[PDB]
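S.K.: First the structure, then my questions, so here it is.
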Amino acid sequence: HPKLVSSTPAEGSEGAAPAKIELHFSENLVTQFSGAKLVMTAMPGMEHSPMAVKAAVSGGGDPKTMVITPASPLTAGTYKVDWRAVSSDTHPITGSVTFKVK
Ligand SMILES: [Cu+2]
């Protein structure tokens, strides 16, 4: 139900891998447990066995703007970009952005 303000990660981005994940928040201010992590969970083959990818999280010009940039190129398949936003009031907001790559 709860989701960040606006972002451009890869909302069900099926067709090809994007350049970088984008995130925006009118009240980011992490300093809690906010972040992001990309996991390559291609089609179900090994009893659903996800794996974290070698990526990094870096904010844009503003600190309220997040920009995920993987050090490695996203190959075809399926991936899930799990992000977590939290302002300041316990109960962190969790979200995931799945996308395909062809
Ligand atoms: Cu709130």
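By the numbers in Swiss-Prot, the shown part of chain A spans 25-126.
Cβ atoms are placed via backbone N, Cα and C, with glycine included.
Sharing the feature lines straight out of Swiss-Prot:
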- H25, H115: Cu(2+) binding site (BINDING)
- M64, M67, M70, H72, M75: Cu(+) binding site (BINDING)
- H25 to F: Decreases affinity for copper(II) (MUTAGEN)
- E51 to G: Increases affinity for copper(II) (MUTAGEN)
- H115 to F: Decreases affinity for copper(II) (MUTAGEN)
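Give me the structural setting of these features: burial, nearby parts and distances.
M.R.: Within the same chain, no residue at least six positions away from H25 (mutagenesis position) has a Cβ under 8 Å of its Cβ.
All protein chains considered, the CB of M75 (Cu(+) binding site) has 11 other CB atoms within 10 Å.
Sequence-distant neighbours of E51 (mutagenesis position) (same chain, six or more apart, CB under 8 Å from its CB) are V29, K88, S111, listed in sequence order.
For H115 (mutagenesis position), other Cβ atoms within 10 Å of its Cβ number 7.
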S.K.: Long-range same-chain neighbours of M67 (Cu(+) binding site), Cβ under 8 Å, sequence gap at least 6?
M.R.: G101, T102
S.K.: An 8 Å radius from the center of the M64, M67, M70, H72, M75 Cβ atoms defines the neighbourhood of the Cu(+) site; name the other residues of that chain inside it, in order.
M.R.: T65, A66, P68, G69, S73, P74, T102
